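Working notes, structure below.
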Amino acid sequence: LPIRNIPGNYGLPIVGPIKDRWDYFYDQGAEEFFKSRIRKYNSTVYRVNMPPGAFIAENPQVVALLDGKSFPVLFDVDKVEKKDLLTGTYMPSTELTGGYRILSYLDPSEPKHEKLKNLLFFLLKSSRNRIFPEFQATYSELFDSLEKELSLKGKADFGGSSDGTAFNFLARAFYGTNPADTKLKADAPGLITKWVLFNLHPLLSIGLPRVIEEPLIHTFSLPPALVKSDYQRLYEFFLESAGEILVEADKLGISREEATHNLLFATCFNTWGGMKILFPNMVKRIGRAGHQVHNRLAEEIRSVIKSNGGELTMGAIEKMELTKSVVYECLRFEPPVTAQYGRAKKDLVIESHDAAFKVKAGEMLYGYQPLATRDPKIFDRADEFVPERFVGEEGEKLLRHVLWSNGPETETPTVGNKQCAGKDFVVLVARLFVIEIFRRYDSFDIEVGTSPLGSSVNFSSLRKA
Ligand code: HEM
Ligand SMILES: CCCCC[C@H](O)/C=C/C=C\CCCCCCCC(=O)O
Ligand SMILES: CCCCCCCC
Ligand SMILES: CCCCCCCC
């Protein structure tokens, strides 16, 4: 491949980044922000300013990787450093996380990365016999409530009940604890939402006019002091509920305090937060796929469970080919977290489809994942949601290009890499979610709107089996 100069520029100090931030949030939106510049520069690799800049991030300058050939450099821990860049070119105050740099911010070169990731692997393994029954019980209650709401209002808001369901499910599955039996009662979603806002506001729009939003959430950090008492309520819940997991933390040589803040983060930010994005997005894409797809899913799911004596098991799920494929297609089409960063550790040569680009040690690399996973030089019908895309031997090969977990779907998270520690769990619960929908319903209709995280979704019909 020819070596090309990396196109793009950062504009003037102060005003360049501000204009780019306006495009990103208001005048273009993320997808068109990136696509318009791919067109202008005739390149899927280019220099661009990323939010937040202002007084939140020291340096907004990145090299963007916007195709599925260049993007995977972001996974290579021998090429990129992954320290303090979970959220990009700024890091939320450690005052938001008990004074600790939490696992997700740690480079694999840091010894506590191995210890803490092992702790989460244990959490997940130890929960294995609780996941199915607790998912089925909590999500059954959710669909009961949605049917109730639909009967009253003619529509049922998914997100504002499903957030409670997700936390209750996680508390019961991971910790054998029903939040209703604790001081948290039903408050957890509100507490976590506020705390997440204090962490991620520089990256989000909350729908307000830019004249309000820009000074309020895009210029300076919200003060961590204002969420400390809410966080303490969460901390005490984890400290008191996570006894069994804290025993393993002790054996791994992690302090009780550090383990607790890490369990809180993994459960509330990584898991509950990721589910908050993923589940409504899944309802949106599956809804749009139409009733014929719904009927095919219902037929497969119900037939398979019947073949399994009515027992839903991991092996039964492996028979649900369309279901597995639909879940992967949600993850490919609409990666729940679009932004992955990595700082070049050394000088690199980054290959794209038609050229290679040289980057210097210290440059911040950034990838907008949807452009890698909807790359038409990798996927046919790239901008179409194709339920059956991953069905069969040939379809399954394409899983190497599904990147939602910050690594190929064909690869395994390890203590040596920065791939999502919960990769198998996410894919499992996403499958269980589809299964619970279509064991109950033949088909459904939805109404859709915007949300600061993910999508706002109402059900307008739920056709019972
Ligand atoms: C739908 C839910 C989830 C989504 C969308 C998601 C997504 C991601 C992504 C994109 C990353 C890469 C972050 C980066 O460096 O840029 C990540 C990392 C991580 N996730 Fe997940 N995740 C989810 C659930 C979970 C669960 C269930 C766990 C429980 C262990 C978890 C724990 C972690 C941890 C600890 C990291 C950092 C890994 C490391 O430091 O090596 N996440 N996740
Ligand atoms: C509340 C955060 C939910 C996602 C948790 C998941 O485990 C990984 C997070 C990774 C990076 C932190 C920034 C998350 C920003 C998500 C919304 C904007 C986007 O998609 O880039
Ligand atoms: C009015 C509150 C806005 C909701 C913020 C949610 C961000 C996680
Ligand atoms: C949009 C940010 C509002 C800040 C909330 C502070 C109230 C404790």
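Here chain A follows Swiss-Prot, giving residues 52-516 in order.
Including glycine, each Cβ sits where the backbone N, Cα and C put it.
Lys469 (heme b binding site) falls outside any helix or strand according to DSSP and counts as coil. For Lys469 (heme b binding site), the number of other Cβ atoms no farther than 10 Å from its own Cβ, over all displayed protein chains, is 27. Per Swiss-Prot, heme b binding site is recorded for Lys133, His164, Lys168, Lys469, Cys471, and the stated evidence type is experimental evidence.
The (13S)-hydroperoxy-(9Z,11E,15Z)-octadecatrienoate binding site annotation in Swiss-Prot covers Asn321, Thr389 and rests on a large-scale study or a structure entry. The DSSP secondary structure for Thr389 ((13S)-hydroperoxy-(9Z,11E,15Z)-octadecatrienoate binding site) is coil. Residue environment of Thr389 ((13S)-hydroperoxy-(9Z,11E,15Z)-octadecatrienoate binding site) contains 19 other Cβ atoms, counted within 10 Å of its Cβ in all protein chains.
The DSSP secondary structure for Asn321 (mutagenesis position) is helix. According to Swiss-Prot, the (13S)-hydroperoxy-(9Z,11E)-octadecadienoate binding site annotation covers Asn321, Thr389, on the basis of a large-scale study or a structure entry.
Annotation for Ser155 (mutagenesis position): same-chain Cβ neighbours under 8 Å, separated by at least 6 residues, are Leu137, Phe316, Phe320, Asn321. What Swiss-Prot says about the mutagenesis result for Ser155 to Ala is this: Confers strong HPL activity; when associated with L-137.
Around the Cβ of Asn321 (mutagenesis position), 20 further Cβ atoms fall within 10 Å across all displayed protein chains. Swiss-Prot documents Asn321 to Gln as a published mutagenesis change and attaches the note Abolished allene oxide synthase activity.
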Rounding to the nearest whole angstrom, report the longest C-alpha distance spanning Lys133, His164, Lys168, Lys469, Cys471, listed for heme b. 14
Determine which residues of this chain, when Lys133, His164, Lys168, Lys469, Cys471 are set aside, have a Cβ within 8 Å of the centroid of the heme b site's Cβ atoms, and list them as they appear in the sequence. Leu154, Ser155, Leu157, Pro159, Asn457, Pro464, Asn468, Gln470, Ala472
Do you know which of the recorded positions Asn321, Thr389, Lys469, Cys471 end up with C-beta under 6 Å from ligand 1? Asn321, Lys469, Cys471
Close-lying recorded positions around ligand 2 among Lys133, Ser155, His164, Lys168, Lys469, where CB distance stays under 6 Å: none
Look at each of the binding-site residues, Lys133, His164, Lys168, and point out the one with the fewest other Cβ atoms around it within 10 Å. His164
In whole Å, how far does the CA atom of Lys168 (heme b binding site) lie from that of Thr389 ((13S)-hydroperoxy-(9Z,11E,15Z)-octadecatrienoate binding site)? 22
About how far apart, in whole Å, are the alpha carbons (Cα) of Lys469 (heme b binding site) and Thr389 ((13S)-hydroperoxy-(9Z,11E,15Z)-octadecatrienoate binding site)? 16
